Amino acid sequence: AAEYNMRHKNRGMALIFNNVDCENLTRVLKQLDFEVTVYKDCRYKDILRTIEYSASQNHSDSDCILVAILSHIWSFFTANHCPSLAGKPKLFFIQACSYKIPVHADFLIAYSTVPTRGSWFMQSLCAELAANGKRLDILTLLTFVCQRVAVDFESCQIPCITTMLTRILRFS
Amino acid sequence: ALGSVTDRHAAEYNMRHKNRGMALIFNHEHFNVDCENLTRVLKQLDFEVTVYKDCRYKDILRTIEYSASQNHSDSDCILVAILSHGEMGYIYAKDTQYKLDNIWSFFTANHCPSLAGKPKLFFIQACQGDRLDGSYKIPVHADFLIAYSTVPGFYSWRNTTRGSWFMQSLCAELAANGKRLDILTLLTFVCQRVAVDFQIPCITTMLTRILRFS
């Protein structure tokens, strides 16, 4: 099968863990007909804990899941552990302030590093999603997200993207 | 639909230069079919393939340093390919790690201005004891792509464990859609195939543009 089955009942869950970056993401994912819930107060341990329980959940009717973490633990989503998401996309957008990764299939991890409209990674990632999110596959979408941050910087930190997606992700 | 996406420059890597670019395939041997397939496919794709068989990792790094130093003005791109062998491990001297650690600086747009805005591809075959983090630290530079898989560095099983699935599939894809298809939907299907054959390929891009060997 070429394409991720992205015509389920529901699109899926968007947990945005933390001001204006959190908002746009929100706007845009909502326009991607995600259900978006926003977690303030940061701390490490809540995020983890929350993610535990979000993995605990019957996702049989969701195209994917999206977990954002915006600054200014995986084993929970593996197919064995989260079989309701197995060969479904599981998207990870981190904006950190050095990290390891492997393993598993259908994972994706967009990762920038921050130092009035906010960070460049988020400005571009939303400028893209919210213009071509439904037109382009995620991996060229995000590629151009790389090009626009590279490139709109200077007038007078690039996203690092790492994908195990076993198919073409289209927001249909 | 990319007809009409650009970005404050352009959509698709300029892949119509005079030459495609170098392929440097380094066999990490200790004390081959993969390494020949690779070779072939990269020749079908128009690369100038040289195949090194060395054993002191430092050799592999330096050989890389000196090719960074070349003028790839007439190059589409470059490809470096490190292949480590199944089920025995290796030893490395005190200054290798560091040396690995550096070797990306050599290729930045600053350090290597004949490849500024050109794809610098890397394929790593590594051991299931090495690390990958962003042991192989993901550089974080524009235009890099590192396709990365782990080879098992110990023993058992009978049907003598084959040529890597990463390489069987990568050659298979490249070798079929290499020219039909853009790199990331290639390396997406290379992932599919080694997963729908049950250590799955871990691709990490900073490509600023759509790469297609046209």
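The residues of chain A that appear here are 83-100, 116-169, 187-211, 236-253, 262-302, 314-329 by Swiss-Prot count, in order.
Quick check of the header: X-ray crystallography, 2.7 Å.
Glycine is no exception: its Cβ is also placed from the backbone N, Cα and C atoms.
Database features, via Swiss-Prot:
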ACT_SITE  A:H169  active site
ACT_SITE  A:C211  active site
MUTAGEN   A:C211 to A  No effect on binding to Diap2 but may affect stability of complex formed with Diap2
Cα-to-Cα distance of termini bounding the 8-residue gap, A:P253 and A:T262, in Å: 15
Interval bridged by 15 absent residues [Cα of A:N100 to Cα of A:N116, Å]: 8
